[PDB]
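*Asks:* Take this structure first; my questions come after.
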Amino acid sequence: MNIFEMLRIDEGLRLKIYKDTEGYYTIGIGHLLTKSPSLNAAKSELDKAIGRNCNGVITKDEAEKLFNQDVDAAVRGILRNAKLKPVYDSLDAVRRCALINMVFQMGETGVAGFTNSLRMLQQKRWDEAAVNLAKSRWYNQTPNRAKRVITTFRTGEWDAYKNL
């Protein structure tokens, strides 16, 4: 299992503009287009993103292309972030994937806000950190996904994704 397979389990694949768990306009493998309520604004962002007139629909190919960009940017964002970098560097390869997953779903900003959990992960207090991560809007709003990510940080293995 790798970051791409993991994220593709969590986000799914949709070739037509759709709405977020949050109601936001998205396409592909969890690629947020706009937080704006117009389908028209979304369509425009889409065409801007792909470089063609898409009419709200893309190919598998174009979806994976966007996905490669998004993963790359998530990693690069972690590496550029003063709060995130140190935690990332402290972690093993599997747990690194769990942090990347949070960043992809919620943005650098959002994750950098989990001060206390970050501190615990750095200290390698796995059980403590998992209890603290669960005390969040994130866990309450997307509990099955949060619980997969959380198990991954707890265990350092891929079992939560074996099932799936």
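Heads up, header says this was done by X-ray crystallography, 1.7 Å.
Cβ coordinates come from backbone N, Cα and C, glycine included.
Checked Swiss-Prot, it gives:
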ACT_SITE  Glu11  active site, proton donor/acceptor
ACT_SITE  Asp20  active site, proton donor/acceptor
BINDING   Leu32, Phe104, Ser117, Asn132  substrate binding site
MUTAGEN   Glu11 to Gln  Complete loss of activity
MUTAGEN   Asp20 to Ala, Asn, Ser or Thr  Complete loss of enzymatic activity
MUTAGEN   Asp20 to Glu or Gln  Loss of 99% of enzymatic activity
MUTAGEN   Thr26 to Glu  Complete loss of activity at neutral pH; covalently bound substrate
MUTAGEN   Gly30 to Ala  Almost complete loss of enzymatic activity
MUTAGEN   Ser117 to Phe  10-fold decrease in enzymatic activity
MUTAGEN   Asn132 to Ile  5-fold decrease in enzymatic activity
MUTAGEN   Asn132 to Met or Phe  2-fold decrease in enzymatic activity
*Asks:* If we check Cα distances from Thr26 (mutagenesis position), which of the recorded positions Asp20, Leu32, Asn132 wins as closest?
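*Replies:* Answer for the nearest of the recorded positions: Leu32.
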*Asks:* May I ask which of the mutagenesis positions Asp20, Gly30, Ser117, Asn132 is closest to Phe104 (substrate binding site) if we compare their C-alpha atoms?
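*Replies:* Result for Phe104 (substrate binding site): the nearest of the mutagenesis positions is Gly30.
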*Asks:* Among the recorded positions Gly30, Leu32, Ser117, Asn132, which ones place their C-alpha within 10 angstroms of the C-alpha of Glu11 (mutagenesis position)?
*Replies:* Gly30
*Asks:* I'd like the number of other C-beta atoms within 10 A of the C-beta of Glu11 (mutagenesis position), please.
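*Replies:* Result for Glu11 (mutagenesis position): 19 other Cβ atoms within 10 Å.
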*Asks:* Roughly how many Å lie between the Cα atoms of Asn132 (mutagenesis position) and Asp20 (mutagenesis position), rounded to a whole value?
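*Replies:* Approximately 25 Å lies between the Cα of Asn132 (mutagenesis position) and that of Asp20 (mutagenesis position).
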*Asks:* Measuring CB to CB from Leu32 (substrate binding site), give everything in the same chain under 8 Å that is also at least six residues away in sequence.
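*Replies:* Looking at Cβ-Cβ distances below 8 Å from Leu32 (substrate binding site), excluding near sequence neighbours, one finds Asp20, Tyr24, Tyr25, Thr26.
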*Asks:* Rounded to an integer, what is the Cα-Cα distance in Å between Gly30 (mutagenesis position) and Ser117 (mutagenesis position)?
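*Replies:* Rounded to the nearest whole number, the Cα-Cα distance is 25 Å.
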*Asks:* Say we define neighbours as other CB atoms within 10 Å of the CB. Which of the recorded positions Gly30, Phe104 has the fewest?
*Replies:* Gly30
*Asks:* Far apart in sequence but close in space: which same-chain residues, 6 or more away, have a Cβ under 8 Å from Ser117 (mutagenesis position)?
*Replies:* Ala129, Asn132, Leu133
